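Here is the structure we will look at.
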Amino acid sequence: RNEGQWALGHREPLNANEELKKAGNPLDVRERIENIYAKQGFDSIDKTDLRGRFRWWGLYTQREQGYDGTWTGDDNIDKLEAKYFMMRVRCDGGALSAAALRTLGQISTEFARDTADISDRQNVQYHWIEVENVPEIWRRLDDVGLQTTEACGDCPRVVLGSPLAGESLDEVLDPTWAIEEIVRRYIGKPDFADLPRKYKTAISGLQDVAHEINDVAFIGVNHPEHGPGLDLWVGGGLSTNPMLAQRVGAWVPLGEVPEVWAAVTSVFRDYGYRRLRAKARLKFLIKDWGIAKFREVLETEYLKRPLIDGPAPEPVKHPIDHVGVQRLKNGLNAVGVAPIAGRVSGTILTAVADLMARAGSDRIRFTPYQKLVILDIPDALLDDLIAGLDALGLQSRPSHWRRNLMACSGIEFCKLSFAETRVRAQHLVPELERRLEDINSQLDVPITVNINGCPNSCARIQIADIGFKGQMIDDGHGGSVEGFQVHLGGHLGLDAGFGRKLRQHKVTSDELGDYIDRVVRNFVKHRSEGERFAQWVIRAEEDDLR
Ligand code: SRM
Ligand code: SF4
Ligand SMILES: [Cl-]
């Protein structure tokens, strides 16, 4: 029925988005940036470059100051669009050298007003960036192996990796090689530069990469016959319409991973919907077809061969965030630290680089939970590193609250937010820490809290014990305020399922601490012994959850 699908011959633009991509490879702008725009400034920029083609280089326009949730909407673009950019650095597998981390630090301090926030896909993002500076940055970034290619846009985003790839005592294998090949073969090249939408990938020999909600995932497992390799998952995403990615039923040896990845991405390009902008993502195609039909098309049209059947690995009970100290195959140590919802700074990143040098380490990783871990810390030097990290506010022994909270960017910089999230979190974690110290003794089990500024679910609303979806609400009728809809009891891993939404429920941004306190105290009262939060949410009365 013409859903825009390329492989049915229905190859015509059905959107303004699908139409600007018809004007040649979007990645071409790079020349127009270095030739034209970086000299004339923001006003020279074509609106189709500005609001579309820029993304293929991780340049997203940032939110003008002073506008609250009232103004958020597709109709107000010109007002909400400031003369500054968010810039997103692509860090496949989170993996950086000390030198690269220092460069990141200096870029931020000098060009981004010292803004630097670790995203929950292992990237850093800068803000307050002016086009004038973008070539200069690209040049320093490239001088340490980093790029912004396809960091935003209708194309493959960062490939996620285990923050302990190659050093974990519990990894089935180290598939870093696959991630590295995928970047080298496919990233930056025409074949996958124009997809139905954004495309998210996760590859790891641990389940530490939130795979269940990626478009495609290769997660380690021991085939009883064939040994260590990767189980293939497909069809994931959480926005307004959440859906768990599902097992293809396949085992893939490490050597064939880049190949198979290409084939899945190729099906997306050729058979993904390109009609409705909010019905374009792979999860939908997978909902319609079913896995059997998809596996068939992958094997017969693209691979020209069967995939080997394989098992699923035992879903983990608790998630793996790698926070704290752990022993490595090196014999050395890894140390994970927890900022508050990814918020650091140029000064801090540079500070960490010097601590790394003092400790003799040249490897650090960003985390899919907005955290960072440093590898190759010998025992002698461990204590000194930990203390230095604390003095910068990066705790290897954080409280539950600081450890387990995530938030998106929110109204501080984002054009689609109704509420403030990243700054709120900076005050909220401490509040919770002291306000519930009272009860901390009892909390043998962690309560994950995710604060999102709108329904897009960037900080993963539906998979938190306490998820918050920012929206506009009303009180006294002479005031519509910023507040949150509440999702309770979401989780991945064993029996992954989304959180339940509450009936007539709005929590104002001032009440977040009150509400969390209330509910968590109710949790420790009406509680079973050894019971997780997501389980107690099945049964307690609806009054106990408000
Ligand atoms: C930074 C980050 C949040 C964070 O603090 O971690 C983030 C923030 C933004 N996301 Fe994202 N998303 C981020 C992870 C995600 C995730 C989570 C994930 O991948 O695990 C999701 C949910 C999972 C998913 O994609 O299904 C997510 C779903 C969105 C949405 C919803 C899209 C959709 O499929 O309908 C938008 C909007 C869109 O694409 O149209 C989007 C849009 C955005 C934009 C670019 C807003 C915009 O379009 O103007 C945000 C950046 C604005 C700014 O100035 O900061 N981003 N966003 C994460 C970036 C990681 C990265 O390096 O790529
Ligand atoms: S969830 Fe919405 S408000 Fe938060 S960063 Fe993502 S797009 Fe912006
Ligand atoms: Cl995103």
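Swiss-Prot numbering applies to chain A: residues 10-555, in that order.
Per deposition record, X-ray crystallography, 2.8 Å.
Just so you know, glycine gets a Cβ as well, placed from its N, Cα and C.
Taken straight from Swiss-Prot:
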{"type": "BINDING", "residues": "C417, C423, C463, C467", "note": "[4Fe-4S] cluster binding site"}
{"type": "BINDING", "residues": "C467", "note": "siroheme binding site"}
{"type": "MUTAGEN", "residues": "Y69 to A or F", "note": "Strong decrease in activity"}
{"type": "MUTAGEN", "residues": "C161 to A or S", "note": "Strong decrease in activity"}
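Listed in sequence order, the residues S418, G419, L425, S426, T430, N461, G462, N465, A468, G479 complete the 8 Å Cβ shell around the [4Fe-4S] cluster site centroid, once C417, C423, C463, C467 themselves are left out.
In this view, the densest Cβ surroundings among the recorded positions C161, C417, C423, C463 belong to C417, judged by other Cβ atoms lying within 10 Å. Cβ contacts within 10 Å of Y69 (mutagenesis position), excluding its own Cβ and spanning all protein chains shown: 20. With a cut-off of 6 Å between Cβ and the nearest atom of ligand 2, the recorded positions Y69, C161, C423 reduce to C423.
For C467 ([4Fe-4S] cluster binding site) paired with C161 (mutagenesis position), the C-alpha to C-alpha distance reads 14 Å. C161 (mutagenesis position) is 19 Å away from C463 ([4Fe-4S] cluster binding site) when you measure Cα to Cα.
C161 (mutagenesis position) has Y69 nearby among the recorded positions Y69, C417, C423, counting only those with a Cα within 10 angstroms of its own Cα.
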